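J.: Got a structure for you, written out below as structure tokens; questions coming shortly.
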Amino acid sequence: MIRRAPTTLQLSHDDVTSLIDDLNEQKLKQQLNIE
Amino acid sequence: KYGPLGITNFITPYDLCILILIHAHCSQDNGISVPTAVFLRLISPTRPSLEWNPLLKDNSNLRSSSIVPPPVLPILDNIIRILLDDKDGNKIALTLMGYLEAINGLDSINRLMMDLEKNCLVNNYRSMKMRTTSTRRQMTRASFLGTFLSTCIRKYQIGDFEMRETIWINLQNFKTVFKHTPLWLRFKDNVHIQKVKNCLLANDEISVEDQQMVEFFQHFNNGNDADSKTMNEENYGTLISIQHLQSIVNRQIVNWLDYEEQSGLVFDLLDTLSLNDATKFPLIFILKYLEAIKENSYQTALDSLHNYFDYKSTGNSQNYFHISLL
Amino acid sequence: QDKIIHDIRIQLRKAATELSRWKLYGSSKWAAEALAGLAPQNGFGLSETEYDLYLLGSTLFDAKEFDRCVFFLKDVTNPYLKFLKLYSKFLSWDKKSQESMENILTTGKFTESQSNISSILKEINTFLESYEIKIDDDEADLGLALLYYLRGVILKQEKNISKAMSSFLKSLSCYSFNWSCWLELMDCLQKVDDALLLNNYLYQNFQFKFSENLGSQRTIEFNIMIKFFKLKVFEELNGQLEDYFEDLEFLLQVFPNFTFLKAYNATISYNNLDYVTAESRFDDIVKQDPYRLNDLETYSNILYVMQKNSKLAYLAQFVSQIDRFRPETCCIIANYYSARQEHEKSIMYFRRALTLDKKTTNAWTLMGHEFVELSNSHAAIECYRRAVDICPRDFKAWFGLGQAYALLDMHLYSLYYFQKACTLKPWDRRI
Amino acid sequence: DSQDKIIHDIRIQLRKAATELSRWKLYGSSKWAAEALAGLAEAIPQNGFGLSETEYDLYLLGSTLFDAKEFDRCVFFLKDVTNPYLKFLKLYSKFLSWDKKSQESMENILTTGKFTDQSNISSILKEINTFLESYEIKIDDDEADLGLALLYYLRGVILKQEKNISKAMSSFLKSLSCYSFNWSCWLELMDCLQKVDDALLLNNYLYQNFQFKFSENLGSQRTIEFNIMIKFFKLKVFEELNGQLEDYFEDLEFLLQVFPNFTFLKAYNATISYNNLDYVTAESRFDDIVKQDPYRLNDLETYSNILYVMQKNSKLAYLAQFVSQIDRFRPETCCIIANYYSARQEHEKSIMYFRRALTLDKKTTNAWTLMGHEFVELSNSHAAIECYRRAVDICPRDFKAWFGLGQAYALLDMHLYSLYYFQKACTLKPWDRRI
Amino acid sequence: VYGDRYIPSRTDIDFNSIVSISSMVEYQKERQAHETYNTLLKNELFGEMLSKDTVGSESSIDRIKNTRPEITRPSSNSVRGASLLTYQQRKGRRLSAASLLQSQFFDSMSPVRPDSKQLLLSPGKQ
Amino acid sequence: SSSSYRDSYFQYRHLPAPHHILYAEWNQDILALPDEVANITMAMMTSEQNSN
Amino acid sequence: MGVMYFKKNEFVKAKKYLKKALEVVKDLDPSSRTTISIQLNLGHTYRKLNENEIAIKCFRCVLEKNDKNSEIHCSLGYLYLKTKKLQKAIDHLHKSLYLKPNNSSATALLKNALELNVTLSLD
Amino acid sequence: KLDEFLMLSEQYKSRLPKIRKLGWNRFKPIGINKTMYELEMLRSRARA
């Protein structure tokens, strides 16, 4: 009897893309305050 | 002049001697033109391939219609004696003597090699007539000396630093051998060397600081014998390529079969092979075979005959078993 | 001086022999050499039934039959004979532990993985936990320091640098006067602000085991090579110097005609870009010790900038005459070919030198520069990367990547690479 | 009773024997000395050197710079020393610097020797003779230390490499008389022997007019009848030259009693069965070696030789993978694999490793004949002829090379042309049915 | 009973003989018919060297098929094939036993080798 | 500097002959695995069939 | 079960059961794809739970346990990008792309870090 | 007879560009998912 690798999941595409979008929001809104 | 003998696929110290003379001839600054007879005796043995079957064929094409001088051994004593004979040959010989004193380092050897490829050697005659602004004579690839120099240049870029390092150990070993000879004493000082040596030693870019340690780097490597010398591997006294050795042996067996030769020097040197030159050069075995028949030795002759047909058969891509039996 | 120099001689004799006894060539070579520069105490804890194994283990190690030594010492309950087996077990793995990507560059052939040291590290932890006397108190001896030093370097292999410092400092407290241990301490810094923090640890928190050491040596400031530690750190990275000039003078009065100090002292001139004074200091070393080849590639590097090819060629001829397969010989020869604009062949000899140590001085970076002149622009950027992985304190490695990426259309990568090198050497006007 | 007293004597001597030989940084005997002690039958450190503290500092510099491969730098610092213990170290550093240097000089050179069958070497020899005369013992005295005995070993080995045989033999005997239990000294002595009749002459000299320095050696050991090296000489020379056996039976069983766990003895014992074409018993003897000592790339070349004839391809395939995992730079590990690759009828690859196995150590001339065989199975007779012929030119007294060269002609129609080669092989081993 | 490695015995098969041995929709059927005829011919005409060779089990047909330059069970796994020299082969014969007289009997009615008969009796793929 | 004083890895003196680095390619040779790859010699999907 | 309850976006019973599993196996299984997997999964749950602090420590301890792993480096870079520690995340990203060739998500995250580095003007 | 010098000349001539040809094909940097072989390919099409 042998055990395979247990199920592990990593960063999906949806969450990393959502973080990309939010990161763009915060690097887009602050220069309006500067200007 | 004797020493251990070894086949070398690189620039032998003998090869630089021709390279020394051809530099003087082409530079035309000193106005010394090397006689055509001197060249045809030096480069011609180096020219590749003659071939000689053991028996079953005798001097079918090896014989020259015009009698040729014997090939020259790679010792500065033998080379100088060629140029020295002329009444004005001392000027030609001292030019070779001066250059061999000017090249005191490995970088200097590269200076001569770099000089010829960039300026002297020329790809084709069509660029010759456009190069009328050259102060030195230029040479075509297809010429007699051109095809030789291309091979010599090729034999310099084919090697790594270990190759260039063995060139300079052996040359100084080759040069210092001539120093302990009566001929050197006769030429101990002639003041033409100093003039020609200073012609090329100029533009050294330093004479006060680096030259003090340049001597140290050279002297420490050399055997000053003040202390125990730095220990190094045994180095051959003479370096010869396969083609040059072929000319010496072919001339020797032909002369044996039926300007003075040196039987003692050639036979002594050929007896010091490292047993691997004999494999690359199978004809040393038959040189014993011809001698063995002279004294009528049965067992000795057969062993040398069998040795010659074991190494030759493997080297020849063509089947040679049907020739061994005859 | 007075009895201080005499006290160094006796104890330095110890570090030369015991370190050489338990197959530490690098550390003993420095200590033995320090005897010559400086102007048979025997004893070990062994039994007759166990003393034979040490002779057995030592002589097989000398014959370079590494693996058979491990089997013949499969069980050893001796406190510090176990180190000799574990040392041989570590090196037996290391020679076959070549990273796949790095291997393509260092050879060019273009054609169980690490679980051993995981068992090796676990064995050391198991042995120490079950050992009778720990590092605490005035217990322990020379042998335990070797175990901790070996434990530290294996820890550095997995880049556990934070715990690696604790192991090495713990080994040095038990036994001082071990040079090879401190070399591995250098590679753990990779930063400037921690050095003073580590310096604060030595001045206040660190303490020596006076039981093993001789008199006037437990104290940190009377110790002689704590100055050597301070000398090494402030040349690898300048930063802000504390007592650097004052302690250097005291170490110069002691150890007359010590070649390592002069080579280090003259290397400072190279780091200060004072080439004319660098050659004079380097030249005196060559006269004194012609057969010393260490740090001779710096001599070739300085001569490369001056472009004294005639002088450089003789240096290559002299160096290659006495030895042809040491890393500095091939590095100098490879540096020579570059001067002849034969950048395509310098890679070969740089390649050969790397396969000798695979953790050298900045020979990785010089390999990368020669690729740039060939317009490869892709071997160089990856060749530069390997120098970063080994020594992240190298200015030239980081700069080569930023310089190379500048030629590339994407300049945005070059900003980060230049930023790291900017912190390392802010004094440069070019960066 | 007396045997147990001998056992207690050997342990003291072998502990001493491995001490200075390793302390003087020669590993030819140091590695063997510890091996003998490990396999010795179950039944404070010892050290001493007449060195002053001033000169003893130079020893640490000399010894540590030795194994760090910087032999030349050791010579420069150790130039002015006058103690014989250190004087040997300086010249040993010089010799190994040359012996090493010669190896890098030639690597493309497969065949070693001179076709007809110094000056830098003679510099070492003169220093030995100059120092020997100046020193105030010059052997032949009861008060003869280990170093002067060890110094003569360097003189013997440096003389042999110049081919000054019959003078190195005398030098080795003088060194051996003052200090036995130097295995590397015996091997150089064994090498200079060429024929069995010479061994009988040498064997007699060791018995009538040979005595050891009882002062240096421990008691109950200087006797020739109860020595061990004289015994080990008997099993070595008498069988490697395949000479007529005498005083060989009673000694062999005597060594098995004293050395029951010695790895070298069993492998030599296994080789004896191998040399007598008794393969089945040879396999059982060798199987004990692998289980007891799994990492020994010294005599496995015969083990992988036996397996090829056994056609135990699975067992051989295990060995090729296992041996190659240790290291691929020993002469044997590149010969073990070649046998495995030959059994699978892959000759163009097996031919490569045999050339590889020979390049690492040119002394292994047994690989030439095997390299020749893999050409004949490749239907390439021209290449085989040169391959066999090199083997006999290394040493004419090679029965394997002559026979393998004779067959290659017999495979072709040139039957008579092969008669000479077979005739030559007849004189080497007349007492063989096969030839 | 086991030959030495350094002094191998020579089989009767010659250099060029191995060169011969190793030489190689209705079109597919004809090609398959030609190949089995050629394999049978070279198996029967040769094999005296192969009969003298081998140590146990296996077959001369397997040796020929192993030469590099619905399936029934293969006997043994040796792929030695043709070879000029043999090491293992030292002349030796098993004592006659009842299986052998059974074997020589089914051979008495066969004008060809039993191995060739087995190859021919083997069914080609349809 | 300091190059040969550290002994924390496989160096040029740990192997017996320093000139073995000239070859330095025999380490990266995959040895043919025992049984199935014997079929690729005959062929010069099939190799796995011979393993079976 | 912890993975199972992570999939349905519950993020509480998943954490509880995974923590229970880890305390059960505190003593044994120091390596071999069991401690690594459970700790990595627990850190991933913490990351999705926005409790990035303890996630930093758990990902760091997994990384020091076993280092040749692209997933751990990519997730640590994501965790750092969640905060403002770009200097300590670009190195982890570069190591991750060194270890595994493509890592498309890691490439996009690193590119975003580059645009951030352009935008920021820190001394 | 095979010339040992001639065969060793072609061997040196073959290995010489091989060092220069190292970065072609397989070799790929970080941050660029395309190797340098087709960097010059698109460069060739750029002017042409």
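Numbering of chain C is taken from Swiss-Prot, so the residues present carry the numbers 6-44, 75-146, 182-501, in order.
Per the header of the entry, the method used was electron microscopy, 3.5 Å.
Every residue gets a Cβ built from N, Cα and C, even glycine.
Take a look at what Swiss-Prot says about it:
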- C:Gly42 to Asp: In CDC23-54; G2/M cell cycle arrest at 37 degrees Celsius (MUTAGEN)
- C:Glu85 to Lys: In CDC23-51; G2/M cell cycle arrest at 37 degrees Celsius (MUTAGEN)
- C:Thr94 to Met: In CDC23-4; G2/M cell cycle arrest at 36 degrees Celsius (MUTAGEN)
- C:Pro114 to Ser: In CDC23-41; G2/M cell cycle arrest at 37 degrees Celsius (MUTAGEN)
- C:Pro326 to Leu: In CDC23-49; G2/M cell cycle arrest at 37 degrees Celsius; when associated with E-306 (MUTAGEN)
- C:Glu398 to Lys: In CDC23-37; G2/M cell cycle arrest at 30 degrees Celsius (MUTAGEN)
- C:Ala404 to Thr: In CDC23-39; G2/M cell cycle arrest at 37 degrees Celsius (MUTAGEN)
- C:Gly472 to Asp: In CDC23-1; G2/M cell cycle arrest at 36 degrees Celsius (MUTAGEN)
- C:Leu485 to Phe: In CDC23-56; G2/M cell cycle arrest at 37 degrees Celsius (MUTAGEN)
J.: Would you kindly give the Cα-Cα distance separating C:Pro326 (mutagenesis position) and C:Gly42 (mutagenesis position), rounded to the nearest Å?
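T.: Computed Cα spacing between C:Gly42 (mutagenesis position) and C:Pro326 (mutagenesis position) is 6 Å.
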J.: Can you give me the Cα-Cα distance between C:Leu485 (mutagenesis position) and C:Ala404 (mutagenesis position) in Å, rounded to a whole number?
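T.: Cα-Cα, rounded: 31 Å.
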J.: Which of the mutagenesis positions C:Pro326, C:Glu398, C:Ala404 has its Cα nearest to the Cα of C:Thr94 (mutagenesis position)?
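T.: The smallest Cα gap between C:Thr94 (mutagenesis position) and any of the mutagenesis positions is with C:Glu398.
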J.: Near the Cβ of C:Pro114 (mutagenesis position), how many other Cβ atoms are there if near means within 10 Å?
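T.: C:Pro114 (mutagenesis position): 19 neighbouring Cβ atoms within 10 Å.
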J.: Of C:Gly42, C:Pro326, C:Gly472, the mutagenesis positions given in the record, which has the fewest other CB atoms within 10 A of its CB?
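T.: Comparing Cβ neighbour counts within 10 Å for the mutagenesis positions C:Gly42, C:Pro326, C:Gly472 gives C:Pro326.
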J.: Can you figure out which of C:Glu85, C:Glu398, C:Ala404, C:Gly472 (the mutagenesis positions) comes closest in space to C:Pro326 (mutagenesis position), comparing Cα atoms?
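T.: For C:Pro326 (mutagenesis position), the spatially nearest of the mutagenesis positions is C:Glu398.
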J.: Take the C-alpha atoms of C:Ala404 (mutagenesis position) and C:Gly472 (mutagenesis position) and report the distance between them in angstrom, rounded.
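T.: Taking the Cα atoms only, C:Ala404 (mutagenesis position) lies 24 Å from C:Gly472 (mutagenesis position).
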J.: Where C:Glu398 (mutagenesis position) and C:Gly472 (mutagenesis position) are concerned, what is their Cα separation in Å, rounded?
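T.: It is 28 Å, counting Cα to Cα.
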J.: From the Cα of C:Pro114 (mutagenesis position) across to the Cα of C:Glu85 (mutagenesis position), what is the distance in angstrom?
T.: 11
J.: Where C:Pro114 (mutagenesis position) and C:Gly472 (mutagenesis position) are concerned, what is their Cα separation in Å, rounded?
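T.: Roughly 50 Å, rounded to the nearest whole number.
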J.: Helix, strand or coil at C:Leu485 (mutagenesis position), per DSSP?
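T.: For C:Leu485 (mutagenesis position) - judged by DSSP and reduced to three states - the answer is helix.
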J.: Among C:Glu85, C:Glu398, all listed as mutagenesis positions, which has the most CB atoms within 10 Å of its CB?
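T.: Result of the Cβ crowding comparison: C:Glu398.
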J.: Taking the Cβ of C:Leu485 (mutagenesis position) as the centre, count every other Cβ atom within 10 Å, in any protein chain shown.
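T.: Here the count is 13.
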J.: By the criterion CB under 8 A from chain G, which of the mutagenesis positions C:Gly42, C:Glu85, C:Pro114, C:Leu485 would you report?
T.: C:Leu485
J.: Chain D sits near which of the mutagenesis positions C:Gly42, C:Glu85, C:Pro114, C:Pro326, C:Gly472, C:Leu485, counting only a Cβ gap under 8 Å?
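T.: Listed in sequence order, the mutagenesis positions near chain D come to none.
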